[PDB]
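Contents: one structure, followed by commentary.
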Amino acid sequence: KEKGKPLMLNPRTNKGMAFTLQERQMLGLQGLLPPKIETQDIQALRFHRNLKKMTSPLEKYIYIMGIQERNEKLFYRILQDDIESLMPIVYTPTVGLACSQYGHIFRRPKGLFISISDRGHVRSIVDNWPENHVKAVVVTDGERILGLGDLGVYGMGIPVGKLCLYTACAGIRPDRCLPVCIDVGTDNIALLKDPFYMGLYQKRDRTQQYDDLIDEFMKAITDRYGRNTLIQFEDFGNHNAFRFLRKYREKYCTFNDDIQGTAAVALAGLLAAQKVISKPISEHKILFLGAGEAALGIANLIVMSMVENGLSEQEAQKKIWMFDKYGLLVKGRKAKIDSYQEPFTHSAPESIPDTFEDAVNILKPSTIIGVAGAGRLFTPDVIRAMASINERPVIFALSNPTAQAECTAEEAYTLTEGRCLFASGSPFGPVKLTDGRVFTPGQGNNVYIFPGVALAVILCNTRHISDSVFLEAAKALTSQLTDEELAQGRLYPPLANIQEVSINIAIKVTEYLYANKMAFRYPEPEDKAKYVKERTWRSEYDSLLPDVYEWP
Amino acid sequence: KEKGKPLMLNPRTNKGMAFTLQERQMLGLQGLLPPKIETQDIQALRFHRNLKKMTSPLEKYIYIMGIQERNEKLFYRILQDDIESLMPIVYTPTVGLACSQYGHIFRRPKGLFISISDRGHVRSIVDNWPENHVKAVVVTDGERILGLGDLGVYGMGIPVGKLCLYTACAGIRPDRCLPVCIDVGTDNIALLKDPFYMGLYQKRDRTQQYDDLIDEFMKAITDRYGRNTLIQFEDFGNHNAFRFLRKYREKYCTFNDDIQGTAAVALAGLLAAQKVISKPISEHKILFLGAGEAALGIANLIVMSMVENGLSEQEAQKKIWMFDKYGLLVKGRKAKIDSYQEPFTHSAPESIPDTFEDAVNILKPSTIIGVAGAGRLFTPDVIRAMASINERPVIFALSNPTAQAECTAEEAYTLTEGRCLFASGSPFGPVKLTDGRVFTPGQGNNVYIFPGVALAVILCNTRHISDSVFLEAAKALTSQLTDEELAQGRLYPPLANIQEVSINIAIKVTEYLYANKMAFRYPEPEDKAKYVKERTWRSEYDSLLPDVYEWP
Amino acid sequence: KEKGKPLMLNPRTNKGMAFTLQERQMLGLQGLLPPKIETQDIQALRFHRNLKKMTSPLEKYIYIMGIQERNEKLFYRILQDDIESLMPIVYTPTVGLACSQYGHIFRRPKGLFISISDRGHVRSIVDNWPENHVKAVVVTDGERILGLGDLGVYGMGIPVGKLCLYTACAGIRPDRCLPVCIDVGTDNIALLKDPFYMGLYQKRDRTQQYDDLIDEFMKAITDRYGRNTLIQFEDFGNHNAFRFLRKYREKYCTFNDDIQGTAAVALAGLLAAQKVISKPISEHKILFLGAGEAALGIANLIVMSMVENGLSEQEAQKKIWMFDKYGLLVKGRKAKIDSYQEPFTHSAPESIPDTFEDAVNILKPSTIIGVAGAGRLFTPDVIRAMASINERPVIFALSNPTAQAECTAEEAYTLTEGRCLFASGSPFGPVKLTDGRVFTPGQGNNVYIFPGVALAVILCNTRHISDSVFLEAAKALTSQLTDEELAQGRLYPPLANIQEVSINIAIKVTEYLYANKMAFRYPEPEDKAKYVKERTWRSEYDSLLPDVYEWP
Ligand SMILES: Nc1ncnc2c1ncn2[C@@H]1O[C@H](COP(=O)(O)OP(=O)(O)OP(=O)(O)O)[C@@H](O)[C@H]1O
Ligand SMILES: Nc1ncnc2c1ncn2[C@@H]1O[C@H](COP(=O)(O)OP(=O)(O)OP(=O)(O)O)[C@@H](O)[C@H]1O
Ligand SMILES: Nc1ncnc2c1ncn2[C@@H]1O[C@H](COP(=O)(O)OP(=O)(O)OP(=O)(O)O)[C@@H](O)[C@H]1O
Ligand SMILES: Nc1ncnc2c1ncn2[C@@H]1O[C@H](COP(=O)(O)OP(=O)(O)OP(=O)(O)O)[C@@H](O)[C@H]1O
Ligand SMILES: Nc1ncnc2c1ncn2[C@@H]1O[C@H](COP(=O)(O)OP(=O)(O)OP(=O)(O)O)[C@@H](O)[C@H]1O
Ligand SMILES: Nc1ncnc2c1ncn2[C@@H]1O[C@H](COP(=O)(O)OP(=O)(O)OP(=O)(O)O)[C@@H](O)[C@H]1O
Ligand SMILES: O=C(O)/C=C/C(=O)O
Ligand SMILES: O=C(O)/C=C/C(=O)O
Ligand SMILES: O=C(O)/C=C/C(=O)O
Ligand SMILES: O=C(O)/C=C/C(=O)O
Ligand SMILES: [Mn+2]
Ligand SMILES: [Mn+2]
Ligand SMILES: [Mn+2]
């Protein structure tokens, strides 16, 4: 709708020297750009050339995330060129590093910021966002950033990172994505004394005003963009996460990535592992390190899988144990146990375990899943214990970023002598044992799930997301694992093919949504695969020339 | 999103001197307006003062229609002050006069113009319309403008007038209405030699390209604004009208005002008359003057009403006869008889009537409906014949504008000595007979129907409009007629109450759409009346002040 | 700059159907305009066709002034088609009728409004004017609108009308003109009780705050647009008029149209008259009816002319007598005599005249100039006296509008039996005496002067305007009168050629400014005629196409 300099200041439209000569002359850009007409290919080459000379990951993050604020098309072409090598820079673990330093590297803001001080005026803030057709929102309050804790407004880096993957992985239109940070204070003492902090200088408001603010936010967002606007909750504290999920899942189109997204990718990993172990469903014993968002989400999904495979909900729940910061969850312990943990809180065993290692030796689980976000809790002894108890132990260290991981791939594969099936939330390179064998660990991170599910739900005009949708996504993800890849130690499809893998999950989920009368997009497409592929946003430059033609 | 002079140049936001002091200072308008702060009441007074001094209707039309291009809010405020006295100026009959001279009084364009020369680039035309969220489109090709014939692009005045009533009558938001004119040429020889003509100087293109163009238009409109965008076809030629309705009613949210809207108001009138005559359903005999869009639409709607009241479709259709420009529609006549007319084409009677008067004296109908758009065909003899055959004859002269009317109120009431029940498409004032009795004729014009139906369909996110919707609208209109008003000779609710009547029809229709699973707006409101009334656009000025508040 | 709808909403850019196909497609207007591509000629025809059907002058004024708010280019094309017939509608007398009813016919505001309530914030008001390169300002406080009196903010019509002539007559760019109204209240009791009044409801502020405001205005205007911005004072009360001229003429580029502009046109008329009377400079006796802005302005210019032709300043002033509302101006009268009148206030004659007729018989003047703004004071007896005293009496009735004129053309020509040389401020058509002789009276209105002077001053970058500039404009106007036109009774060039006349005056004035080291535009052009003609704004449409071209 506008010509001249503004077309170059808006990263959404700016093509740099790729604007053709005719576009420049017709749009008032001639003279404002160097004479040279470039191609996106030359621009990509300039980027990779500069990236090569850079040393630190944070330096690289600043550079490429900056490109998103300069030339959006080029930004995604850059990710698309090699998503695997750029993932650790734009996503975990470096995104965690960027958040902890957000106030120090700040240059331009990204996303919508809503604070408790704006209560009563949230709608006018939403009306300030430039884009008029938002379809996907990723929101956080920064209380549980990865396993890093409370980073307040510095946590806005997470939503922006997630939304980049929406587009890079599933082809969801960037102009229809909206990262949101809800600022109600922070209990991080270091930030409250940091002069570069970008949020309110107050402790977190935990009164009803907090709930009222979230309510106002959900209403404002949907009032402007539609009741079926996808709203993904990310990195909210344990308490708030479940209650907001329960409270809104039936009234809005929403899901929690740390409860349901992580649950689905974990399940996909276990299904892949079972494909190589073939353990009798009755001999499965799962022990969780932690009992929060991820543990409960994963546990509930594992149970649904066992139920649709014979076992009763009750018998399935008995195969799952949890161990949190206070110890094993057993009936009558002094430490609390909420409604969600009840189903997995069993009667105290022969002896009560003091450490996690004791829990492993006493319960003798076949699977160990780390989701405590508290560092190396899967000690060498915990790993050796699992190797002596099981022929093929399954060890999952899902906490992010790297430093918070329960253990590394190198430790898991070595201490088990290449007999375990390992998956981690953050990346670890291939591991070569002294005997020459090479193991390539998979990354059990929800990035394999949310892009594809988000794409399907949006295309199908789904109103509410049921848990079964994530079970279906879990299956669609694992069903893409080729046997040759399992052999190498991969419990998930190669990260290099995350684009195709995400589109395939969306296709499967879209078919599931229509089959179960959960899709409201009319008419129903006959071929779901063609339907999804035709609607994916591409990073190639579009022509900005007005339609000129002679009249007959 | 903009300030300064532009706020005054856009009729949508321009308040004139009604901009408060704070708005002017905060939006950069101080000094661009006189110091005086006015109210809308004062602005309305200025208008009525000036209107009073004007003489000709066309002069008045140019003035008030011009206000819509200067101050939209004030425009509707003015219509709302006295819709009854302004209706004949902004709508029939004057709008017909305006179209005839459109090129002579042209000042500023309104609506979108799509020509056959634009085939292949229609989407680019649709992208030029400034509004982003259109919900209703009224389109014409100007081939059958009222009973005036082919006026080509001069016919754009009709869609503009219709959309004014959408808002003034049913409170549909103006910024969500789009008047469109499809220009593929004109057969009007006078216009092709007129130097002020606003369209292509060529005969009408009646080849497949025309159909292709309309196809491209329907697709471009829905691609930008949504598949459930209400598309009202207005004043298309007979052949094109039915085939476009049949072709699109199942694939788009569309209806034809001349076939379905007129059918509904006509039926509402008959239902009211029956309430005064109480004639045995078996003794009903309806004779149509004309057998096109209106005749066929009305006939089909009368048949549905009879079937839902006992009679079978077969026997109901036998009570309906039609007489067109070639004479009585009888089986085997030399003049064509298409698919739609077949059900009402009977076996030749005892003697074949030559004139309409012969048809009346031979068939002895109890009801006569004029929809020939060809002038005074209901001659004094025709009327006298009806008064001698029926105690209380029903005479409807629905052709517009006034000069095309089959007869006047004065003629109908006088020649039947006040025994008839009369309704006309164009307005006629009260009639006083030599014996002192005063008769107030009703106006059977679709304006009583499309505003209310359009509102309901838009609010309910209806995907397709069935004919039963118009049957329900017909019933909702007639159920608002108070017995006291029927006595006056009113077959329709007072035009002065058009606003309230349209909202009531909308409520009834929305209740019908939900009850028959035709509404897709979720969640379903419990109280449909409160649902409709809360969403009607109002002509009162809104505050344009930015949201300023302190941070606690 | 802009693209799309905005181009059509701004009268400056809007071309209506004259936008070419390429222009529409490249500027995003395709579909927003009827398919027809028109020329300005066709638009001009539409206008004249509509104007013919109209009856009253006020109705015509509203219509054409409304065009300035829709299509500026077309507006001036229309004036140019026939400036002589539209002059009385856009200018005197109709413009006076319009201002007296400005609040009743208001539709859109024009110009900048500065009120006493904005004292201290005048600059921010000036910063709200959209145009960035203003070169001419016409300002009024509405206290002396024509001979109509105090009309307050209703007087804005005058600065708007004057600027129209800046462009229509001298080709001064419209976007570089700014009409301004200074509102400090009004003493007009009728307006203070009018609900449609557009100004502050308070009597005029005659305190130092008024002077402050005017001073703040001059500084604000010059600060944003430049010290050489031409500021034309128009219709200020007698007291303020002189004091502001004297106070600012040496610090800013300013002049008063009622004092200096009127003076130059009157002088030009006298010079023409002398060309047909050849009366010995010694026997010249001028009697003024009134002794304010115009009389003092004219008197001083006449004096300069006589001095430059022999007579000393002292003896030239002796040939000038003035008669105001209290009687003849004689030394020692009870009525005040200010500094400006002193030079023309002589010793009481043998008998002190009581009426103007008595003043004529006693002083026996050869020239009579009416500038009292008080109606028909040149009674039949006054005129008869002049014809009896002189063979070829010179009678000037310069007050406006028509009703305030001292006498009509018909009155002057008949009562003097065609022997007088007449000129009036308002227009009067040809007069035919009973003997068959036809006399065409000239219009001594400053419109023959300010357009040309204004153009010259602007083009020359003149800093201050001396009284001698007006003397040269007076000579420049008169030197264009052909002998044949003198014969007809014309003291001024035909109004129909006002465009060429203004351009010629501008050329003579720029040559004068350069010759007298008053022009600062560098370099100095060698051919002033080519310099002026090349820079006049034209009403023909310009191409809005972006520069598109192929590269080698
Ligand atoms: N690439 C995309 N990224 C985000 N949302 C998308 C994307 N592609 C399509 N959609 C959304 O998915 C929904 C269904 O898509 P579809 O194209 O069938 O609908 P549409 O109404 O024709 O499109 P639109 O409303 O965008 O013009 C729409 O609401 C649309 O906004
Ligand atoms: N040192 C620890 N040893 C065992 N369990 C711990 C330890 N520290 C914390 N935990 C447990 O880890 C769980 C964290 O749950 P929470 O909902 O906060 O996050 P999460 O999303 O499940 O974890 P992740 O960091 O893997 O995303 C809690 O149940 C907590 O008791
Ligand atoms: N006054 C109106 N005129 C025209 N369309 C309307 C009007 N009011 C509401 N609508 C439309 O009716 C439909 C249902 O109304 P509702 O208010 O329930 O929807 P919404 O999604 O909350 O609104 P919106 O999409 O406008 O923000 C919407 O598509 C809306 O655009
Ligand atoms: N002079 C006539 N006498 C009888 N019938 C006529 C006469 N002239 C035209 N007709 C008929 O009137 C009908 C007009 O139908 P068409 O579809 O063109 O318009 P309509 O919308 O039905 O009429 P209206 O002008 O009332 O809106 C045709 O069937 C035509 O044969
Ligand atoms: N009734 C009257 N008879 C004679 N002189 C009058 C009469 N009424 C007013 N005057 C004089 O006319 C003069 C008006 O001067 P003022 O400065 O107000 O306006 P102006 O610009 O000179 O006049 P014009 O109306 O021609 O533009 C005053 O000198 C005043 O005394
Ligand atoms: N047609 C016009 N109407 C009003 N002002 C004009 C017009 N034409 C030229 N001017 C002004 O007259 C002055 C001298 O004219 P000239 O064209 O020599 O100047 P310039 O500095 O080259 O032009 P500019 O500053 O407009 O780019 C300038 O200040 C210019 O703004
Ligand atoms: O190569 C380019 O045109 C852009 C580079 C950047 O934004 O860093
Ligand atoms: O543009 C930058 O690098 C920083 C801006 C800021 O500190 O606000
Ligand atoms: O009264 C007003 O402010 C506007 C009047 C108009 O646009 O005609
Ligand atoms: O003829 C035109 O295009 C414009 C006419 C007007 O603005 O009145
Ligand atoms: Mn997370
Ligand atoms: Mn119609
Ligand atoms: Mn004046």
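We number chain A the same way Swiss-Prot does; the residues here are 22-573, in that order.
We read in the header that X-ray crystallography, 2.3 Å was used to get this structure.
Placement of Cβ uses the backbone N, Cα and C atoms for every residue, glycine included.
According to its DSSP assignment, A:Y112 (active site, proton donor) is coil. Here the Cβ of A:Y112 (active site, proton donor) has 25 other Cβ atoms within 10 Å, regardless of which shown protein chain they belong to. Look at Swiss-Prot and you will find A:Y112 tagged as active site, proton donor, backed by experimental evidence.
Residues annotated as fumarate binding site in Swiss-Prot: A:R67, A:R91. The Cβ of A:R91 (mutagenesis position) has 14 neighbouring Cβ atoms from other residues within 10 Å, across all protein chains displayed. Look at A:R91 (mutagenesis position): DSSP puts it in coil.
The Cβ of A:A312 (NAD(+) binding site) lies under 8 Å from the Cβ of A:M343, A:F344, A:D345, A:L350, A:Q362, A:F365, each of which sits 6+ residues away along the same chain. Under the heading NAD(+) binding site, Swiss-Prot lists A:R165, A:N259, A:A312, A:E314, A:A315.
According to Swiss-Prot, the divalent metal cation binding site annotation covers A:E255, A:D256, A:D279, on the basis of experimental evidence. In the three-state DSSP reading, A:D256 (divalent metal cation binding site) counts as coil.
The Cβ of A:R67 (mutagenesis position) lies under 8 Å from no Cβ of any same-chain residue at least six residues away in sequence. As a published mutagenesis entry, A:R67 to S appears in Swiss-Prot alongside the note: Abolishes activation by fumarate.
Here the residue is the original one, but Swiss-Prot notes a mutagenesis experiment at this spot, A:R91 to T: Abolishes activation by fumarate.
When the recorded positions A:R91, A:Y112, A:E314, A:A315 are screened for a Cα within 10 A of the Cα of A:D279 (divalent metal cation binding site), the ones that qualify are A:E314, A:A315.
Other Cβ atoms within 10 Å of the Cβ of A:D279 (divalent metal cation binding site) number 23 in total over all chains. If you measure from the Cα atom of A:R91 (mutagenesis position) to that of A:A315 (NAD(+) binding site), you get 36 Å. Nearest neighbour of A:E255 (divalent metal cation binding site) by Cα distance, taken over the recorded positions A:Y112, A:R165, A:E314, A:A315: A:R165. Geometry remark: A:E314 (NAD(+) binding site) versus A:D256 (divalent metal cation binding site), CA distance 10 Å. Close contacts with ligand 2, defined as a Cβ under 6 Å from any of its atoms, occur at A:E314, A:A315 among the binding-site residues A:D256, A:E314, A:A315. A:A315 (NAD(+) binding site) and A:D256 (divalent metal cation binding site) have their C-alpha atoms 11 Å apart, to the nearest angstrom. A:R67 (mutagenesis position) carries a helical DSSP state (H, G or I).
Listed in sequence order, the residues A:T161, A:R165, A:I166, A:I179, A:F254, A:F257, A:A262, A:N277, A:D278, A:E314 complete the 8 Å Cβ shell around the divalent metal cation site centroid, once A:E255, A:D256, A:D279 themselves are left out. A:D256 (divalent metal cation binding site) counts 26 other C-beta atoms within 10 Å of its own C-beta, drawing on all protein chains shown.
Around A:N259 (NAD(+) binding site), the same-chain residues six or more apart in sequence whose CB sits under 8 Å from its CB are A:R165, A:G313, A:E314, listed in sequence order. With a 10 A radius on its CB, A:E314 (NAD(+) binding site) counts 26 other CB atoms from all the protein chains. Its own atom aside, the Cβ of A:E255 (divalent metal cation binding site) has 26 Cβ atoms within 10 angstroms in the protein chains shown. Spacing of A:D256 (divalent metal cation binding site) relative to A:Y112 (active site, proton donor) is 14 Å (Cα to Cα, whole number).
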